[PDB]
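Below: one structure, written as C-alpha cells.
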Amino acid sequence: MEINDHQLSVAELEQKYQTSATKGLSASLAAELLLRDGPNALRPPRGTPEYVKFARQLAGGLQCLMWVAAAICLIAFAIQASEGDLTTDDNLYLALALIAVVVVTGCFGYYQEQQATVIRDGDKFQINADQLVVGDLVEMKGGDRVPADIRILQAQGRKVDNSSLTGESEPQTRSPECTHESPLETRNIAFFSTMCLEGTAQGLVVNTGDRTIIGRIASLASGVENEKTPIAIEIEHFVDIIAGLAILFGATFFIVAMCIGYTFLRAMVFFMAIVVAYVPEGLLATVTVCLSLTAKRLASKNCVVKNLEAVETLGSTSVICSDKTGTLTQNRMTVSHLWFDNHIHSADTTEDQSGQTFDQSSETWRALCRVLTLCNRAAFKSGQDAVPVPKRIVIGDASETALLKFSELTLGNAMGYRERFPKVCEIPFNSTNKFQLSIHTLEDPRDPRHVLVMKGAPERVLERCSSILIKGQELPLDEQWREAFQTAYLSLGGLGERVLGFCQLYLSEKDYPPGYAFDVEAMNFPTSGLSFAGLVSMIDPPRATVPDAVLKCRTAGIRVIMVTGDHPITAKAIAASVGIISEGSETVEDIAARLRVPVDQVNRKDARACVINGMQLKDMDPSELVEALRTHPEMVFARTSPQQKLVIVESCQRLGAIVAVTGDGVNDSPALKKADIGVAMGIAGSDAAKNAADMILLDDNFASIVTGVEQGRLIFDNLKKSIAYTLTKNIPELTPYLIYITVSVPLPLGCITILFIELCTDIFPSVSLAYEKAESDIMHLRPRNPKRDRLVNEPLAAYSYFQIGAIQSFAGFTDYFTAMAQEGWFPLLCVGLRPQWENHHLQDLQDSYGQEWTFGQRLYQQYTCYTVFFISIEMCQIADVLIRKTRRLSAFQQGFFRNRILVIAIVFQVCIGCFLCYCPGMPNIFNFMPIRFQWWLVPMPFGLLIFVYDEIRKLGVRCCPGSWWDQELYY
Amino acid sequence: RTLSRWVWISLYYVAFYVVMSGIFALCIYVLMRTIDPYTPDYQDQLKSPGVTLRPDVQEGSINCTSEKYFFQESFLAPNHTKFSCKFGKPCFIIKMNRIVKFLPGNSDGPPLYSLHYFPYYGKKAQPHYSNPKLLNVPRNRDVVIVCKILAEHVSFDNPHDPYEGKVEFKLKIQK
C-alpha cells in the first residue's frame, strides 16, 4: 500500500517541492523538473506483436503433445527410411497431420477469436495536461477531470466522483483538511482518473503520470497473474489419462513384440505405430467447435464473449466477490421517500419504475408537489423527449434534479407548472440561509394572488413554520407533531437518505397588491410562520434483473460477496435488496442493537451476515480476513479501496474457490485482473475495467452472468460424450494392426481407411453431440470442482477402450473373416500367412480351396477387407452415437430422437461411407473397394449388442445410484 | 482402486466378457452355417485368374489327353472324391491359379494349358488334384520378360495386380 504526505503542512509541502503556493513554479523550474523526473505519463508494456499472438496458441496444451507424436512418428520414419526402407506415406503423413492439426486447429481461434488549468507566476493559463508537473497549482471545477493526483489546498463546495477507486459514484466532498489517516479516504486528496462533479477547488500536484494512484493500478493490476480458465485446467486432465494409456500399451506392445521375435527395428516401429490409436486427433477441434457453437447461441442472447474458454467459467467457483458499482448496479440513483399527512411514503426509485404508486389523492401531496416543481431551478436539457425522464440529462445540482424528475414523472410537465405559476422573485439557496424560496403568481384565476414557496434544511424549515397542511387543511404545529416530524426526519436520515423540508404560504393579499414589489435583497415579506407541507428524502435503485440474477447464482451454490467503495449504510441496503443479504440474516451490530446489549457481548458466530468497513479491513491480517470469509455466508465489504478488493479476492482464492469478479470501474481493475474470470460492464464500464476483464457484458445485462455460468455446464458434459464417442473408434482402429503382428494375418485395416473414419465419418456425429440436452436439472447441481472432476477421466477411458471399443473391434474383425472366408480363405488358414500374402514375388498363393492367387488379386480382396472394416466401424459407430447421447438416461427417456443434428450425422455418415465404397476412382485414390450388400450386415449384431449392453448398464446405474457401476463407468 | 470389492469387478467381467465372447462366437457360428463346404459365396475377387510361377520371385488318378473340359458331375459329396487327371538359361514353370468351376475358354524385345483339367472341383471335392526355358543367347544383363496368358476369360490389370494372368520377371545370369 502507498505511504504519503497529507500530514505535511501546505508550507512544508512547498518546501519539499521547491514550489510557490500562490505563484506556482517558474517556467524555468518547471522545465528543469521535467527533465529530471520524466513525463507525466505511464510507461507501457510494448504493444504486443502479431507474430507472437499466433505462436503462443501453438503450444495450446494438446498442441505440444501432438508435436511429440509427430516428432516421434518421425522417429519411425527416420529409422525405417534408414535401415528398412519402406516406401510409404504411412508414418510420414501420419506424423504430418498431427502437427498441422495445430496450425489448422489454431486457425479456429484466429478465425473466431486534454488540457489543465494551472497557475504559474500568479496568472492562470490552460496547458497541455502532459505539461503538468509535481508542485504546480492546479484549478479544477465542476465538469472537469482531475488532471493528476492533487493535494487540496483550497476548495469551495467541491464534490468529486471516485468510482474509479471505489466503484461508488456518489459524490464526495473535497476540503483542505485531512479527514483520515488513509489517503484514499481523506478529503484533501483528489485523484487522477477521477472527475470533479461540482464546486471549485485548487490543489498542489503531488503525483504525475505513472506515479498517480490509478496511473499505477494498471501496471500493478495488469502485470498480475490473471489466472486461467477452469475449462483450460480441465482440458488437460483428460489428455494425461489418454497419454497414460497410449504409452502404457504402446510400450507394452514393444515388449510383447520382442518376446515374439521382433527386433529393435520392428518392436520400435510398433510402439510409435500404437499412437493414432491413443491420441484423439479430432478431440481438440471438437471441443473448440463446441465452445464456439455455444458462444454463438449466447451472442443471440445479447451476450458477447471475447474468449472461447469464457463460455464455461461459470461453474467451478465457491465464492464470488462482486464489485457493486457498474457491476451489480448500472450506476445511478434518486429520491426515495416523502413525509406528509404525518405518514412516511415511499416513491419508486427504479429506472423502469417497476414499483407502484404511493399516493395521488392527498391535497397535501399536490401542495408539496407544487413546491418541489416551483421552488426549483433545474431544467431538462433540450431535445430530451425521446428519452425517458430518469434517463435524461438535467442541468442543475443533484438534489434539484431529483425533485424535477420526481414531479415530471408523477405530476406531468414541470414546465407546465412553471408557466402556470410565473416566478416573480426568489431568493436562491444561500449558504447562510440554508433555504431557498420563491414567490409566484397563483394560476388560480380567482386568486391570482401571491404564493410563497421554500425548501431547505428540515430543521430550518420547521423553525419557520406556524401551521401544517394536513390533508387539505392547515393546523397548529403542536408539539405532538413537532415530534412526529422529528421521528420521520431521524428515520429517513437513518436510511442514509438526504432530507429536505418543504413549506409554503398563501400571502395575505392586503399587504401585497397585484402589482406589489418584492425585495429579495431585504425581506420585503414574511419569512416566518409558514405552513409546513412535508419532507422529501433520497434513495437509489439497482438494475432489474440483478436481484433475480443473484438469486439464481445462489441456487447454483455460488457465494455472492459485495465489494464496494461506497459507504456501508448504502451498501448494506442494496445487499438486502439484491439478496446478497437474506431476510432474517444478521450482523453482530444488528443483534446488539436489537438486544440492546454491547457488541462485545454478542457471540460472533450468531451472525451469519457481516459488513466490514475498509477502514477496519485495513487493520486486519490476512488470516483474519480468511476467518471472516470462512465464518460468514453473506458478506459485504464496504468502503474498500482497490487494493482491498484485490485482497478479498486473494483471500477467496486462498480458500481454493474459483472467483468471478464483476465490476464497472477503474477501482475494480486489480480485482478483475486477479479474478479467475473478470467480467466488465460494456456501456457504463470504464475503459480500464474493460481492458482488465475477460468478458464484457455489452448490454450491461447482469442476468447474462447466470447464462455465462450455465454455458460452462451443458457443453462441458456434452463434450465428454463427444470425447467418448470419438475415442471408442480408436480401439477398432488399433487392434487390427496389433493382431496383424501377433497373429501373422493379413492387415485388416489400413492407414488411409482410418483417416476417412476420423476425418470423414466420425466428424458429423462427434460434433452433433453438442446439441444434446440435459439429462437432469443442471442448475440444481453445485459447481464442479475443477481439481476433482475432470473433463476426461479414467472412467471414460475404460468405457471407450475397455468395453465399447472392444465390441467394436470384433465387429470389424468379423467382417474381415467373412470377406476372406467367402473368397476362399478360411480363418484357420489365415494364421501365419502374412509373409506369403505380403510377398510380392509370389503370384501363386494357394487358398484353402486350392486355388492360386496373384499378388494383385489377393490384394484386391484385402483392400476390400479394409473397406468393409471401415464400414463395420460406421455401423458400430451408429450404436456408439445413440448410447453416447446419454450418460445416465435411457434412450427411451432422453429420446435419442430429438437431436436432429445427431440423426443428420447418421445419414450423412453412412452416405459418405457408401460413397467411398461405390464411387469409381475411389479404388485407386483411396484403395476402397465396392462391397456386396451382404457385407453391410456383418457388424449388425455387434451394433445391436452395443446398444443393448449400454442400455442395460445405465438401467443398472439408475437403480443403484450409490455404488459400483456408476463409480466405475460413470464418466 | 478399491478393496474387498475387486471381487465385484473380476467376477463381473468373468461372466460379461464371457457373455460377449459367447455372443461373438454365437454370430460367427451362425454365419459359418450359411456357407457351402465345397464352394465360396463370392468367386468375384478371384474373377480373372492370375498366373504364378515356381521361381521364388500318382496312384489311382486318371490318364488323360489334350482335349475338352471334363465334367465330374455336380459339386457334391454323394460321389466320392472326384477323379483327377494325371500330369544357366534358367527354366521357369508357370501354372494357372485354380478357381472352382472356371473353364478357361479356348475349346521383339531383346534377345532371348489343357482344357481337360477344368473345371477344378476344389480341394474338398478333389484332394490330390493336379493342376497343369530361357536358353537365350544373351547373358550378364537384366532382362525383363513378361509371360502372359490369353483367353476371353482371362483379363489383365496393368495398373493393378501385375500378376493377373501374367508374370514380370528380370532374369540375370551373370557368368
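Numbers in chain A come straight from Swiss-Prot, and the residues shown are 49-161, 177-1034, in order.
Using the three backbone atoms N, Cα and C, a Cβ is placed for every residue, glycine included.
Sequence-distant neighbours of A:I120 (mutagenesis position) (same chain, six or more apart, CB under 8 Å from its CB) are A:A143, A:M335, A:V338, listed in sequence order. In the three-state DSSP scheme, A:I120 (mutagenesis position) is classed as helix. Among the mutagenesis experiments that Swiss-Prot reports, A:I120 to A is described with the note: Has potassium-independent constitutive ATPase activity.
Around A:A340 (K(+) binding site), the same-chain residues at least 6 positions away in sequence with a Cβ under 8 Å from its Cβ are A:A309, A:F312, A:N793, A:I794, A:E796, A:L797. Under the three-state DSSP scheme, A:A340 (K(+) binding site) falls in the helix class. Residues or ranges marked as K(+) binding site by Swiss-Prot: A:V339, A:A340, A:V342, A:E344, A:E796, A:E821.
Look at Swiss-Prot and you will find A:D386 tagged as active site, 4-aspartylphosphate intermediate, backed by experimental evidence. Shown in sequence order, A:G230, A:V626, A:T627, A:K708, A:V724, A:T725, A:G726, A:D727, A:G728, A:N730, A:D731, A:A734, A:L735 are the residues of the chain, 6+ apart in sequence, with a C-beta less than 8 angstroms from the C-beta of A:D386 (active site, 4-aspartylphosphate intermediate). A:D386 (active site, 4-aspartylphosphate intermediate) carries a strand DSSP state (E or B).
Summarising the annotation, Swiss-Prot assigns Mg(2+) binding site to A:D386, A:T388, A:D727, A:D731.
For the mutagenesis experiment A:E796 to D, the note given by Swiss-Prot reads: Reduces potassium-dependent ATPase activity.
According to Swiss-Prot, the mutagenesis experiment A:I804 to S carries the annotation: Has potassium-dependent ATPase activity; when associated with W-800. Under DSSP, A:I804 (mutagenesis position) is assigned to a helix (H, G or I) in the three-state scheme.
The mutagenesis experiment A:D825 to E is recorded by Swiss-Prot, whose note states: Reduces potassium-dependent ATPase activity. In sequence order, A:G345, A:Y788, A:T789, A:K792, A:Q940, A:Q972 make up the list of same-chain residues 6 or more apart from A:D825 (mutagenesis position) whose Cβ falls under 8 Å from its Cβ. Under DSSP, A:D825 (mutagenesis position) is assigned to coil, being neither helix nor strand in the three-state scheme.
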Cβ neighbour count (10 Å, all chains) around A:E344 (K(+) binding site) is 22
Quick check for the class: what is the C-alpha distance, in angstrom and rounded, between A:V342 (K(+) binding site) and A:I804 (mutagenesis position)? 21
Compute the centroid of the Cβ atoms of A:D386, A:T388, A:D727, A:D731, then list the same-chain residues not in that set whose Cβ lies within 8 Å of it, in sequence order, for the Mg(2+) site. A:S226, A:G230, A:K387, A:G389, A:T390, A:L391, A:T627, A:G628, A:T725, A:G726, A:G728, A:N730, A:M744, A:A752
What other residues of the same chain, not counting A:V339, A:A340, A:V342, A:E344, A:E796, A:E821, have a CB atom within 8 A of the CB centroid of the K(+) site? A:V338, A:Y341, A:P343, A:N793, A:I817
Between A:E161 and A:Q177 the model skips 15 residues. Roughly how many angstrom lie between the two CA atoms, to the nearest whole number? 34
When you rank A:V339, A:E344, A:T388, A:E821 by Cα distance to A:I804 (mutagenesis position), which of the binding-site residues ends up on top as the closest? A:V339
Could you list the residues of the same chain, at least six apart in sequence, whose Cβ is under 8 A from the Cβ of A:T388 (Mg(2+) binding site)? A:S226, A:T229, A:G230, A:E231, A:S232, A:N394, A:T627, A:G628, A:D629, A:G726, A:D727, A:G728
Starting from the Cβ of A:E821 (K(+) binding site), draw a 10 Å sphere and report how many other Cβ atoms land inside it. 20
Just name the winner among A:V339, A:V342, A:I804 (the recorded positions) by count of other CB atoms within 10 A of its CB. A:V339
Around the Cβ of A:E796 (mutagenesis position), how many other Cβ atoms lie within 10 Å? Please give the count over every shown protein chain. 23
Just counting, how many other CB atoms are there within 10 A of the CB of A:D731 (Mg(2+) binding site)? 43
A:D727 (Mg(2+) binding site), number of other Cβ atoms within 10 Å: 34
